[PDB]
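Quick one: the structure is below, questions incoming.
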Amino acid sequence: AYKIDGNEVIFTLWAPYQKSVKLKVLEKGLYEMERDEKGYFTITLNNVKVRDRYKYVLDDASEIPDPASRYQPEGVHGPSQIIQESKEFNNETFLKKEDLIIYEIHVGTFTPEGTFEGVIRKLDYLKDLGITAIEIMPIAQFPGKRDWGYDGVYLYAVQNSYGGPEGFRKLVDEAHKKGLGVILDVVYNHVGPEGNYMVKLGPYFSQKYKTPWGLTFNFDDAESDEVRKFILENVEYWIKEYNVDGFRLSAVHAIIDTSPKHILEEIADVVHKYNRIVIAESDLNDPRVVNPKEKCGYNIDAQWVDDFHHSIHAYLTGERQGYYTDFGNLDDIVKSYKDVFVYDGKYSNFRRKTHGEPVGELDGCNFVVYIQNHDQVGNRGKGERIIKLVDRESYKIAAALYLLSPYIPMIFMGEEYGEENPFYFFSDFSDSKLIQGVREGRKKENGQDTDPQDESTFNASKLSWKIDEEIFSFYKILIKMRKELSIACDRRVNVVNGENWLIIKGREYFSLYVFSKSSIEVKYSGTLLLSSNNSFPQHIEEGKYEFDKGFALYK
């Protein structure tokens, strides 16, 4: 991209497809760029400063922003701009994996402001809630102002309308001051479809592979060294330039690499070199994502386990459309509590193949579980939070199953005070072919009836901030109890279950999940810490009991 060096500055653009590229500093010049054989164009410049805008003009004299742009002040079609280069970073994250409770935020909708500034304003509320890290949905510059972020198209540019680079940096500084970590959701498996100029430059994209997202990055074919470098330098950049604590990697099953060292192992290497954390979204149900190198693994810190969410959702909602078909039984939930994956090398009707592998002896903290998140709400055509699909008792029973699980729990913005608003899928393209593809895609795939390119759709998705105090108090206590009971990471749990109930016992507690009024046989003594209603005794002893629907936590 660029590197500020004393009072001069070096511009480097990878562009093997190109014979001839000129740097165009808006209102200062065209300047010819020097070309090496590997395809790099360079030039040093003396007359450049922060706030300066630029482009690159190609063989065909068309003009494009720096794919490695640090900031796109006027969008995905506007010029790149030089930014401040404050490269200050702690060598360590203060986050400890065993203490991680994650809160997923979508900046645009978190807050009436719609910006990082708005998130700084909620820091106190979060700290007080007991969250220990916030996960920020992708902020790589995407088209327009309304997008979940997966259509990001400038990996190094903080989205203009969220507050850009200053906003984000201020977010992480303030987060740290309050003692919260920030985790950044990054997308290395694909690039969005408007405002991407990389095809014009070089083989950024594999000709070898299709993913659910179409074209993937080229990590293993001709000229791929440079493209490995682009991604690997992006993880470095978020760490040195913004002091981020860690990453969530989007859809690692769509990152293909047949090299002797998988790019995923290399990504994890960068993050660990700088003592950070990485978490993977994986559809593979394969421990190699998360195993040590000595175990043939990429050594990623943890992975999402959709199986735990699916088990819960399918069982409590009675839904079986989509991936839900592979779930539904109370057995699925105990399986996920015990073995992490429901699909650990068993046939899937949904997928029409055997799926998964056991996970062996890894502890709870290699995995992340949740009852809601941006996909599990957002990919429903009507975007209904789960709070609309089960009764109050169930919703509490759900919140407890995951917050008291041995795995790292992730709260979805609003879940904790009982938000009822939908979280719709929205976008903000301006290419009419794209606009029409998305509305038709979305309707046909998801049954989305709201128009995603319509602003009302994004308005409807903004948190209400309408606190339900009974739910909020319940979450807050759950989180406190998890810490005190030393529940994190510990998979030495005993689980009994009857038809309509479950008891889960750990080292220091036991929980009653009663789905439906039942006569349960309780093998434990203990004193009540929290409960979903008032029907549970303050002190309980080994015996048979008739309970009503609800949850209680003992000892």
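Per Swiss-Prot, chain A residues shown: 4-558, in order.
Looks like X-ray crystallography, 2.7 Å, at least that's what the header says.
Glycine too: its Cβ is placed from the backbone N, Cα and C atoms.
What Swiss-Prot shows for this protein is this:
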type	residues	note
MUTAGEN	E284 to Q	Abolishes enzyme activity
ACT_SITE	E284	active site, proton donor
MUTAGEN	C299 to V	Reduces activity by 50%. No change in substrate specificity
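Context for these features, please: burial, neighbours, distances.
The local packing around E284 (mutagenesis position), expressed as other Cβ atoms within 10 Å of its Cβ over all shown chains, amounts to 20.
Annotation note: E284 (mutagenesis position) sits in a coil segment as assigned by DSSP.
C299 (mutagenesis position) falls outside any helix or strand according to DSSP and counts as coil. Around the Cβ of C299 (mutagenesis position), a 10 Å sphere holds 10 further Cβ atoms from the protein chains shown.
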Can you tell me the CA-to-CA distance separating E284 (mutagenesis position) and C299 (mutagenesis position), as a whole number of Å?
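A Cα-Cα distance of 19 Å.
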